[PDB]
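These notes are about the structure you will find just below.
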Amino acid sequence: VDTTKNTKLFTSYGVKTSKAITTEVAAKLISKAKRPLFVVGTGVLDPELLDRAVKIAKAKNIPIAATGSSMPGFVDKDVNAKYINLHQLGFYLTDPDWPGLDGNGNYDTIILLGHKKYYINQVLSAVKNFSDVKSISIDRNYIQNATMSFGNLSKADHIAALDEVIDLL
Amino acid sequence: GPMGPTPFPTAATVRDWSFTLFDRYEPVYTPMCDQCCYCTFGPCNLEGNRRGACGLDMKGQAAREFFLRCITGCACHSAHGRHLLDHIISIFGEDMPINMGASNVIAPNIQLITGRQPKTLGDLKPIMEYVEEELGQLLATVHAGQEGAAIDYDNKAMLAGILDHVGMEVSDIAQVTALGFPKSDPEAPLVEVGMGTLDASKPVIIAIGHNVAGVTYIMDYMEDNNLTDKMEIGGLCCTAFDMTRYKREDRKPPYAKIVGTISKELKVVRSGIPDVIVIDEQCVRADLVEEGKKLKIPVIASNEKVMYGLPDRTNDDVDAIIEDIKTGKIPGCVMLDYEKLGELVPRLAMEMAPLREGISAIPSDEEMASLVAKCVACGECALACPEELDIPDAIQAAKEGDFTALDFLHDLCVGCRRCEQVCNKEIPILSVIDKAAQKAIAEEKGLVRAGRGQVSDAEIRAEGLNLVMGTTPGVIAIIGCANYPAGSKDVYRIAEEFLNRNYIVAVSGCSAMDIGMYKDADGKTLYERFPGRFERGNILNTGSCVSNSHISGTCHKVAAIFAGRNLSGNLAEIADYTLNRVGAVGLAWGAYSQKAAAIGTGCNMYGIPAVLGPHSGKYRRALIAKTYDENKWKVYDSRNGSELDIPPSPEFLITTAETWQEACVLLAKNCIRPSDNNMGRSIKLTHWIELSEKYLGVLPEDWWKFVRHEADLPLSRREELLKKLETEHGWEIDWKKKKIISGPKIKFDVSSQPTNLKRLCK
Amino acid sequence: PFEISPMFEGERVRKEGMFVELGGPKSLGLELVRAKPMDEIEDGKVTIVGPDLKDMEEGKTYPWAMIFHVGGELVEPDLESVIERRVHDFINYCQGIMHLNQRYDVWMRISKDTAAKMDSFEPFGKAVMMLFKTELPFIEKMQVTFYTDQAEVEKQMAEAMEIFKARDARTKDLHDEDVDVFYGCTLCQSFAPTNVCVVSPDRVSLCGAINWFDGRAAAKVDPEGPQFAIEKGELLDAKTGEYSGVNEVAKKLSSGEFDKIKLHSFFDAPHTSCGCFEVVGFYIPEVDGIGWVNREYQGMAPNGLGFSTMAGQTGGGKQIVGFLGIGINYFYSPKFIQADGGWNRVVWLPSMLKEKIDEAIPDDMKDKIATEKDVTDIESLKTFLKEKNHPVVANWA
Ligand code: SF4
Ligand code: SF4
Ligand code: SF4
Ligand code: SF4
Ligand code: SF4
Ligand code: NI
Ligand code: NI
């Protein structure tokens, strides 16, 4: 289940690179967040991914930004989720004065799950270069532009890692 | 007669309008890299918004890169237009009048930008000149140490976009007037599209590119010798539309066929279908010779832009070239003489068809079984796939006689070969996918409407009434390239959804080809289900890429017809009018090229919002507005000059979307305009709420921000929404009259005239 | 039941995919709206006589007469037809229900899924009545009666024939002196800001979609909206259709672009057109005549200009003297360009327009108007008007 193994890329965004963290470090970083925002994508509609995302969000009462067409999954659920565009969210996160979804203020750390690499990397470029909002990627693809991320994982390995993170939250 | 303030504009003249746009729609930079490779002082690490050795920060670098893409697209359009215009004037004479259609303004973009009113063909000659001169100036800005601020690169990119639109309009006007293209015909002939439309029992010529000059000579030679009934000619990319519009103003069915978009470019070559390949200018794969020589498929260059490192046989005899290509060392030649090319290509195809028989890259069933058994699931192909397809899972499934995963992956794949070059086993994954989807390819047949040209000044008037009486919810312009994230069916789904709700859908480029490819359960396509008129519930295909200048021009005509505004040198006025009143949104789902960037930027400078595919985030620039900041949503009333509030729509000038449901919701929401009356606002709110509920499970949270009047609400759920307004928002409402008496922050007043310019206020 | 939405307007229920066909060519179909005082009208009530939705067989045709009884404080029969003019659209708001034509040519079908889901006619009529009450809020009470017997539908159709004849006669006999208010429309100000429209019983609106009754009903719906009532007040010129109230309202709502607007005039402050006129009218000064061109004419006028060019000079909400935009029913107005001589000034017309508006051209002036078949150039027009004794000959000295 070791996630920090396959730190392999096809192209590089430069010298600065994401940190490949284990399940324990990811759980600690999620539990220590001052104001986390669970940024989720349309790729979470897989039943295992959806169940694990709901459990992760409800474990720490994390509000969800359901970017893309991922809102229909959370309508029947209980987690507080709101819809927003990923590009618009990336633009807003670089603004310290943004009230946010609840109006309580801008966020600190964003958790990413269920995204396409060429899209989330492009948004994270702006987010990580023009702001101080940290990003934790619990997806099965190694995201370079995130502050912390999992390594390249199999789907079964990703499911196991998500389950372990749930049991360690 | 009357001229505006900005004829023949430059970077300084359009600075005010671009800056006004950027104050509301802030630029968002998503850099594609942390380094600069430009000059020997580098490469410079600009990560963390640091500065290079020239003092340029990363925002400036991203702005410069996007500006370079825009000027490259503008240069492509302008150079194609210049070559076409020179050839047309050489053959047909410089005194040929412009015959574009039944219209009052025949060159809306030329009049809007330059301020001139061309009449003949030679009148287009100075305009092109102006563009090229400006290009040089803009190109000078790509040099190191040529600008410090990113806003000054964004303004120059906007200028590049509008110049690009001028170039496309010049090119399309010249080609339509000269080569007898359809002139605003709502009943343009239908032409077959797909790989399953080329009969392999005849010699096959395949034309790839964007020009039509040599293609016209090829068709003329085919027609003169009566070879049209025994030789099949197909077009890839916009040259297919250009060849299927050739002399098709009489609506006779065309013998030319359309193969597909750029994605099919390699796949057809892999199938052995083509017998001769001709390449003109652009959107041409740079390894066609590499994959064609293996199959003995001659490749012929026809333009000085693309010589493909081939020998130049221009001054020679056709028989010697034919003999050398047939049995010799050269896989092709550069044939810059158009008559010689038009004579050589048919004879070469005829003499090569019986000699390349039974040659294709498709593996045998046993060969494909061995190939699928060779894999070890190392994951390199999935890592190198631009669309991130799950190739190893498909190969593992197919190891046990399950060839349907590759069949599914065929539509999503773009035929880019990048997976093959990282496979240590040398497995031709592209050919494996083609073999698995052979039957589906054989089933691929569709119909598309030929390029009508521009929209006539009668259909615009016929549709203005429908747009003001709340029966046409808006205009959706589906354009762009074919680098789709999830296959070519997304554009079809979006177009079908918006046509079912009686929008005005206008299509062009590769998107039209990939929309006209999915027959319905009744065996019909969208172009046969809905007519090609400019009216609600109708879909019209303007034509090739250079036809997009008409779509934007349509918006300008709306300003010049119903408002009577001057077009000559009135970029700011007409752009403000379009931004505040005309409901039109562009959609580029698969844009990859710099031409698409130029077209989108030019549309943005005209005030038309655009939604692009998820890949377009690699363009490094978007334009998004801050909804929460209420001080960035104020205009001036053109009668009082006082400050007036507007609804936050459109909320962006260019943006990206991940899935097609999100694109549908964004397109529906962004058709709203501040000046909409009760009926138009009501119908737009109805469709936006319905789409949001259908594709997101929830209804929007900002709907109340667009309700100025009790007539603004949808008809079906008026009481259900008024109760929510009273309860959730606390608005004051009268129940006997079903009237909102208080609560809106903007009182409805149809006579109000929003403006972003203080120089046009009483 | 079903879902009401304007998306299902192009839904065509084919014969292979429909439960029952109501009305149409083979049978006799009818729809009607009748106004009654608000004491015999029951809201939320549908009366069905004979067979119902569950008592019908597939692939058949039924008469299917529909009668609507409306009641309200400010409801008068003059708007009945106006209500009918919406019925079609409302029927096309119910999913799986197809409506075609109006008056006595109605053709309503029902889909298999919709018929299997409803199982009766009560919810459909209730939804139609709820839409009509939501759209026009002045309708306090509304009731519907559905007839499916052949004999009852024939009786209702005879009554509807007499009612339609009476309504058409009343509409024709209405004039500008039988009324005290005109109706102003500014809905086009979304695209033509300084453009006001005034409609009177003797002058149909610009686009042909609005009449005096339509504007009156719209003003009743919302007096202070973009469709308002104008008090003509003191008449200033009967020949040129000048009214003080209309003049002041035009000055107020025009942002000071045109001070005066003279109805039924061609050169003295004419009506202002945005871009949406069904018909355009040009003035030939060599022949001192007026020609007209409709939107669908792909040919060219004797001056050498088509509809697009000759319509690109009369628009924008301005008041340029010369070309004037009008509708299609304006030819039937008794005071048709009266201050210009009227039909005595029309010199040229396309063949399609003449064959369409034959009912408006007087019997004496029918053989006095040129067509594109007869005249190709201006000299040919002069020769044609010299041969056929057009009254415009006298003005030439
Ligand atoms: S943008 Fe491309 S060429 Fe320039 S430094 Fe980055 S990777 Fe290299
Ligand atoms: S242009 Fe500037 S940032 Fe780029 S390499 Fe040269 S000095 Fe460095
Ligand atoms: S690169 Fe080749 S060997 Fe590796 S997983 Fe892909 S197909 Fe298999
Ligand atoms: S050829 Fe197709 S499957 Fe292979 S990398 Fe390119 S897009 Fe992916
Ligand atoms: S043209 Fe017709 S719809 Fe437009 S403002 Fe005039 S009367 Fe109203
Ligand atoms: Ni109008
Ligand atoms: Ni108009």
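All residue numbers given for chain C refer to Swiss-Prot; the residues shown span 5-401 in order.
According to its header, this structure was worked out by electron microscopy, 3.2 Å.
Note: Cβ is positioned from N, Cα and C throughout, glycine not excepted.
One entry in Swiss-Prot concerns the mutagenesis experiment C:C189 to S. Its note says: Loss of ability to bind iron. Other Cβ atoms within 10 Å of the Cβ of C:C189 (mutagenesis position), summed over all protein chains shown, number 24.
Per Swiss-Prot, the feature [Ni-Fe-S] cluster binding site maps to C:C189, C:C192, C:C278, C:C280. Under the DSSP three-state reduction, C:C280 (mutagenesis position) is assigned to coil, being neither helix nor strand.
The number of other Cβ atoms within 10 Å of the Cβ belonging to C:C278 (mutagenesis position), over all protein chains shown, comes to 30. What Swiss-Prot notes for the published mutagenesis of C:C278 to S is this: Loss of ability to bind nickel; loss of activity.
For C:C280 (mutagenesis position), the same-chain residues that are 6 or more apart in sequence and have a Cβ closer than 8 Å to its Cβ are C:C192, C:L210, C:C211, C:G329. Looking at Swiss-Prot, you'll find the mutagenesis C:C280 to S noted as follows: Loss of ability to bind nickel; loss of activity.
In Swiss-Prot, a mutagenesis experiment is listed as C:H394 to N, annotated with the note No effect on nickel binding. Cβ contacts within 10 Å of C:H394 (mutagenesis position), excluding its own Cβ and spanning all protein chains shown: 21.
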Handout entry: Cα-to-Cα gap, C:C189 (mutagenesis position) vs C:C278 (mutagenesis position), nearest whole Å
Key = 12
Completion exercise
Rounded Cα distance in angstrom between C:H394 (mutagenesis position) and C:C278 (mutagenesis position) is 32
Completion exercise
Mapped onto three states, the DSSP assignment of C:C189 (mutagenesis position) reads strand
Problem - Annotated recorded positions C:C189, C:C192, C:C280, C:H394, filtered by Cβ under 6 Å to ligand 6 - result: C:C192, C:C280
Handout entry: Cβ-Cβ neighbours of C:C192 ([Ni-Fe-S] cluster binding site) (radius 10 Å)
Key = 26
Completion exercise
Among mutagenesis positions C:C189, C:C278, C:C280, C:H394, close to ligand 7 by Cβ (under 6 Å) are C:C278, C:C280
